[PDB]
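Worksheet: one structure, shown below.
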Amino acid sequence: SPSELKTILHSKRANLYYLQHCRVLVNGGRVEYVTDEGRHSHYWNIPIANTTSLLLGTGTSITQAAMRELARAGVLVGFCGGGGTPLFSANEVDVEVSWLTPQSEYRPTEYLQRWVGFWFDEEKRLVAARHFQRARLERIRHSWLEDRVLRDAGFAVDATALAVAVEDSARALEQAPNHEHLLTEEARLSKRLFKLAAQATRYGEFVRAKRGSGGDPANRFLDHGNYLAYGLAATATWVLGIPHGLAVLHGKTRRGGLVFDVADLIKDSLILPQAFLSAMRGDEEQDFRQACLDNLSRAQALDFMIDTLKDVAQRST
Amino acid sequence: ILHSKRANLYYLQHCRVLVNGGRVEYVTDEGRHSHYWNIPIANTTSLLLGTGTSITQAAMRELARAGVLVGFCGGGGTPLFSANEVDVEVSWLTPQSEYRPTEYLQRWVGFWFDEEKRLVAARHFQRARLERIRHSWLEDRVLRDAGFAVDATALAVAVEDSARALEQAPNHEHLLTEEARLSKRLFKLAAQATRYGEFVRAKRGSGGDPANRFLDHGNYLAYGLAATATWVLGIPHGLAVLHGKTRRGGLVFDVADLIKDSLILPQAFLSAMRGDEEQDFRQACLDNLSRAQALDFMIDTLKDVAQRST
Amino acid sequence: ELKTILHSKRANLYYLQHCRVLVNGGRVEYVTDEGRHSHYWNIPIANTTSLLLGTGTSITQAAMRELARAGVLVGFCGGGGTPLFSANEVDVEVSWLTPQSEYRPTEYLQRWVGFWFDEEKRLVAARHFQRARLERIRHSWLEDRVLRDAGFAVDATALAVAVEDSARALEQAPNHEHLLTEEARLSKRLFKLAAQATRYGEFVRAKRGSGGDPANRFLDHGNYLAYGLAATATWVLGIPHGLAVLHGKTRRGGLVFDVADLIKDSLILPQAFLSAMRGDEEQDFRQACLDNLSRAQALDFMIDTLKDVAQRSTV
Amino acid sequence: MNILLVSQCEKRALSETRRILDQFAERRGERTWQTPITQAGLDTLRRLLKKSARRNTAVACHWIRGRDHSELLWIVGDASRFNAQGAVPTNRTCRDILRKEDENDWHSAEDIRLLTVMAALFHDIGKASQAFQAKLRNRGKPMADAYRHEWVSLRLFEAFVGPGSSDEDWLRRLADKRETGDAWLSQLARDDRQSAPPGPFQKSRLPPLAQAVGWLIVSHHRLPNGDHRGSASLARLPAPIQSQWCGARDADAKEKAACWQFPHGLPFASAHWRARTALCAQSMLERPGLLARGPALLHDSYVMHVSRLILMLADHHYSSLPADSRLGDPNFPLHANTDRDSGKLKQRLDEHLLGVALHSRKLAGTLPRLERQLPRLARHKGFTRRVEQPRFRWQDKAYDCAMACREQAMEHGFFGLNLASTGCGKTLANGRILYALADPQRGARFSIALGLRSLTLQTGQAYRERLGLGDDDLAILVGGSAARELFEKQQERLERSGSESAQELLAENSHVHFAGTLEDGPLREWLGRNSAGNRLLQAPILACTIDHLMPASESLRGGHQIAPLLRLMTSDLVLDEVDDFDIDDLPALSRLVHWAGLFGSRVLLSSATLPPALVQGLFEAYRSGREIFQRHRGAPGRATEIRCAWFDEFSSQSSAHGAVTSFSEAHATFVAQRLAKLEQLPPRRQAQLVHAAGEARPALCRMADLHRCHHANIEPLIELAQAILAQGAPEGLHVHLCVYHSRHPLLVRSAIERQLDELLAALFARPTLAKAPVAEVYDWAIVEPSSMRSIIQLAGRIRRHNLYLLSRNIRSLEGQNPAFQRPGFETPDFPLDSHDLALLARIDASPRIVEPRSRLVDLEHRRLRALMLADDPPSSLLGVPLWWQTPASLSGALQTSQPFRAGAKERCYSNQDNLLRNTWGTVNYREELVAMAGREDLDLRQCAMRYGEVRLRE
Amino acid sequence: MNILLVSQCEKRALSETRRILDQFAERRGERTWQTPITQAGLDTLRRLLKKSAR
DNA sequence: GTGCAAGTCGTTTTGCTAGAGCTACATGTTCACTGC
DNA sequence: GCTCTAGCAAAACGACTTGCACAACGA
């Protein structure tokens, strides 16, 4: 039933699927995806109850009955480009993911009312953006400098340099008078993080590629990881009922911007270390995705994401 | 198949949607002759995949290129499962994604917090609802022929009185209750017309008699249709006008209200008395909804209240 | 190589009744009567450390051979804590079958026999045993939060007084008869404090399986679990079971008893009483005791204790 | 350690798996176990399971590393029974549920279809001119027209669209089927003023979509070709086009007025033509975002060349069809063509237009399925299983390396170099590599091409035997392409009717042997009328000259590009002794390689030596081609990095690369390894080096030392052969002289090659022995110096299974200043300071395989780097990359200024007996011809016309 | 909370059990599942299995 | 007598093929009391 | 078109029957 199925709290479901070259159908009352294997077609199981979302890549198709089931279970479905590229992009247009949100599962009515209460006054939005960044900085510090797992894995980082970078950026964030300056600070923050991550990982010199066009392993992994972050952000913002459109920071170059704004919370605090770490190991995209999802589960990324949205709505009163 | 001439909304069933040769194509039992080929693909169109259908990621790409909303709905199009979120038109977002942002959310929120205006909206909803009762029960005789012969003078008097009451009373709390009294009288009138005998409306699906079950099914379909209307307008479900501000999915119930007693209730009693199957009831309901242009009406109403609220 | 798993790290220990232990398709198994049918059950020999065989059970030669290859101790015992045999003044709690095809190391054996044939050195070994016994019980009953959470509320002050008094008592205890009299007194102390520490009211310790109350029953059964782990420890070092230090002068194969006390008071007593409070069934009590024994790496401690006493007695 | 073990075994294996596991863990399910265990214990368990594992064995081991997380440790046995994370499928069926057949990745098929159909509706409209109609009905003296019909059509098209119009305006007007007014005819810019109107492709005249259609219509018989060929104009090339580019002629003004006269009116009267064009325009307008794409579409080589291909292939086919009435209005006054046999009007003009449009649409729908429906070679034993003799074990190394990067190449493309030395059976290695790159699951398709001036039956038969291939598997194409002379002869004959597209796809002087099925051809509907081309496509594998494929990029006139272009678009390409070309020929080769990468083929270069600058230039061409290609096939947006590969006697290697810099640094690494490794292997040969001061060729033209030690051009070869025949052998020496030059007839060349192949204690038992530069593609040899490539490869002929060099080349003895001009790349711009000739000890490819006036090798390196890497080389500036860095490919300009097989030209040898004026391995022309006519089932004279050809100078 | 489930069902019951469990965990063997899951979820799982037990 | 192995043979499980239907069942609000 | 249901047949699986070997290869 629609109830007795959405019992696993969305912030604790322990899967997130990425699929390519398969058909997502229904078989014997279960939602399954089938892959061609030469000898036979193999049916694979999908535990909709323990699932946050599906990401569907190239050569992939879905049937209506599956949508009925997934909607009942409150699972997001997203159509994306092949393994780290936009679904659509032409000239200076990009559409990273096309989302199918459930509409038959009514969602709480308070967070939405707060959000839409403040979303129509730029100053109040700016305050929200500030809160987003301060949370991001906080997550960066906690994760890089206070996680034993990343350290033991070989992510030895220069504490002092990171600390001064964090303090410098945070002060600049406070100085931010309007959005453009805020985005410039975001850019400066971002690459300084790349620089620190790289040379702390023996990667040597590095540069971030543009619009998913990178060749070296690091850029490819970063591009792929972004979609995992997008998926978690999309479900985080849906479960509170906030429409994707109501962005605060990245809204004016992106459709459904709020997903990206949320994703930044987790883009750099995780993912970014794991991407370089896997590149060092000479891992394979299949492995990088597996390890990345394990980190996201351990760190309770979704819970942090959900809490932050609650707080910033809360804090805007 | 054009499900709403006001929204350019199409219903696809018994077909696969795929991309061959860079054009989105429909693999159907009718081949070249299916009407689906006449579907215009533009930023004005919006699809509703129906029963027995599937779509390829490549198609999703081409539709996104053209900027066409997609949504999955069950039989006949009433239960809307999943769909694309629709953008919001304001001066600070500005992506060039070719997707027709819709401005009604800003209009809605522009007044939703002002209680007096919210009440005015509630009144407007109920005015529309009653006038749709008088229309379907009296002006059109299709129900008369089908067997729903009912007295007019009592119904007209009751509706006139309730309309007179709508223009009065201070707060939502009265409006809800006035509607409830009208509901009770309408139930009594319908039962008398149907010769169904005594009727009592149980809720939360505790009833066992056919009338109750058919009412539940009819309401379920009505809710689905309203959900489709709101999704086309992009208004979130939580910004109710007449239901409580804490009611999960309130708005859809507000919108669903303008057809329940106009189109569902008579059919529920008719089918129960006729002894129809559940499937027959469902088909009859969908036929009634199609004949009445219900979805278009509920779209027009939401647009009208938005414009009127300024 | 079935004997790659180090004995102290092996997982399971089995108690069986009303079944036949036999080989089937290369596996070692035991068969239970289930009504019309009979059911085969699997014994993962490589991951076991010993077997206890009780009422109405039998074994076949092939199974014995397979167990010997894996170095699994085997033991015949009475049902539900009763001795396998007992005359009026005689007890044989367990009859042990030790593997002989596999060859234990030697150094520990040579040290043991080196010191075992004189009274004074045996006295020294006994003192070391008892001191270790006190160490374990103190550490388990004080520094373990698991038992506290389970509901083992104990008076720290009284425990400290009793344990310190006992420790003082060991020193300048003249002869082993005095020493064993002392530890019997210590047992009485522990019985009482534990009982009053678990709301069991007044409790009197029964003797050689004559008890009727649940507490006596469970604790008598636990004695055999301890015997099993002690026997395997002794065999692993390669010491014959006969070279006892305290209990040899009524028991046969005494040393297994002497080693067992290392376990008995520290681990069995709480679980036995706690289960009595919960009124749990015997199977559950054994399962919990088993699980605690693994939790504490108890078999490892018994081995370490024997090694240490060997070294300290060397000089 | 806390383990969960799951079994997927079968039959006997699962009894064994149970026997093992049950000793280590309690069984908690019919196929599952779960217990704690020590790490060492688990390792032992894994070892025991592996010790005896059937192919049916399948066991997976899971670890719970803690609270709320689990991991997969290892799988024993058949890994296919699990996915990566260790899950197991719920159900499986052999039924095809995925149905991947239904849709295809041709993400631009619709665009080309629309452009083609639009062009077809206008392609031959210019034939409505009064001048053309008069020419059509006149059976007497034929007159060359003022302009070709297509140019008239283009001007009509431009007039209809009108200058300055947006694409929407003319599309809308065309779609509105109500409009029929011809007032726009007055706007038509008649070219017959004293003043010349501006080119229709100028910025002000036509919008992008219109420009695309205009180019596609004017280029449906010959590519435009003007005189301006500078870079500044090449970058905007479509705009500079003008009437002079398109075969305009000189004639009286009256005839030009007749060209601009349409007394009978345009096709607008016809009902169909108006309806069909309106429908097509409406469909084009409804296509999403096409108009915005237009400007990029104009410059896209893929879209334009595919559309051109499909356009002629339709026009050529329909022009060969018999007429029909149902199409259009039968009472139309104008006609399209005159029957060649009966010399009468054949097809109505609108009938022709509509027919071509219809057929073009059919082709557009058909083309994506060609790669699905064409014959392929699958499961050939010879390729697959291993080789037994260590001499060739490296070939297995190569096959494995290719098999290790199959699907990567399938996605991104492939660019491999077979760099191995001669005599190592390179043919087999090349074939195996290409077979490896094919999908194992439907089979392979590839072509083998070499640079011979023309190819004989023997080299093909040799390939057939080397590869273990049947006559239905491997096709062989003989001879070489024809010259412009015959084409102009023929267009003079045929332009009288105007059906220039009737010229045969393959010149009938060419012929193909292949013994497979023809009627199965997916293209039979359009190629069955020329069985030669149909056979060319049908054969799963074909061997031919490189010459036969160039018409793809070099067919400036006529539909000769059709067959080879389809071959590239449906099969992979191998180039062997690619370096044997002369310097002026490489630019065309680069064009070919670029297109090979443009249409999704995969390239494998093969040679014993390959200058680094050469491979860099070709690679950058292929990279550019692939980058263009990936915009229209496969998953859009994926980054370009080609799967490069190298093959050798010593090693095999592959790596992805995104740009030239990394590629060259990898290639140089592989060279460094090869030459260093080669120096370890002992030398095999020793070189050595004239009392000739006369100036008279005969007298100066007028072995024993070698025997005691151990036991450039045709004309001088003939001269010295005559001199040797006159002189005879010295004392105590019997000389057997086998002559084999390039001007022997193909029949004779084949026979000589057969004898030499067969003949070259057990040796003395052979029949003949007991009874007693074309060589570059023995116990001792005498060589005239031409270049290092010749020096080494000739040297490779020695003790393959001791050499003396002439200190100078005969042209140097004659004192010619650039003595090596013909054999080498010396030129008056780039000369040597002298022609008198450590490398003498080891004859290795080293000096020219690496790149470091006094060193010919240095001069050649400089020429290569300048010609095809530098942007501003010395002398005239027409570097290679202009081919893809500009819209050049819209014109015949670069094919004109950098022609292929350039210079003095042959004539194929109407009776001309007046011009005629009257050993081992010798061949009698009559005897072999008589035998082979029977083998070929032909009349003797007809057989002679097929194989007696020689490329003599006129 | 980390769970391992095994099914010894047979005939018609086995299909039903697969119908339920497959919606809560990936399948690891012919008859076994393994996944993390919250306590409330597990309670719902058992309740569902009981509802239609055989 | 105990256990192995080769051969038999009754279930039981999976997939294949036609053929037939085309669901998913309340939703008046606000606030005080109850779990982690 | 998609999925579910009913009926079938092939194959896999596990227990039974019988005939017989009687084991386990550093010091």
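In order, the residues displayed for chain B correspond to 12-321 in Swiss-Prot numbering, which applies throughout.
Keep in mind that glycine also has a Cβ here, set from the backbone N, Cα and C atoms.
Listed features, source Swiss-Prot:
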type: BINDING; residues: B:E190, B:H254, B:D268; note: Mn(2+) binding site
type: MUTAGEN; residues: B:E190 to A; note: Protein is unstable
type: MUTAGEN; residues: B:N223 to A; note: Slight decrease in endonuclease activity
type: MUTAGEN; residues: B:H254 to A; note: Protein is unstable
type: MUTAGEN; residues: B:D265 to A; note: Considerable decrease in endonuclease activity
type: MUTAGEN; residues: B:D268 to A; note: Almost complete loss of endonuclease activity
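Shown on the structure are the features that Swiss-Prot records.
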{"residue": "B:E190", "record": "mutagenesis position", "contacts (Cβ under 8 Å, 6+ apart)": "B:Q137, B:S173"}
{"residue": "B:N223", "record": "mutagenesis position", "contacts (Cβ under 8 Å, 6+ apart)": "B:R212, B:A213, B:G216"}
{"residue": "B:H254", "record": "mutagenesis position", "contacts (Cβ under 8 Å, 6+ apart)": "B:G261, B:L262, B:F264, B:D265"}
{"residue": "B:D268", "record": "mutagenesis position", "contacts (Cβ under 8 Å, 6+ apart)": "B:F136, B:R140, B:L253"}
Beyond B:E190, B:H254, B:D268, what residues of that chain have CB atoms within 8 A of the centre of the Mn(2+) site's CB atoms?
B:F136, B:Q137, B:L187, B:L253, B:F264, B:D265
Within 10 Å of the Cβ of B:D265 (mutagenesis position), how many other Cβ atoms can you find? Include all protein chains, please.
22
DSSP, reduced to three states, assigns B:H254 (mutagenesis position) to coil
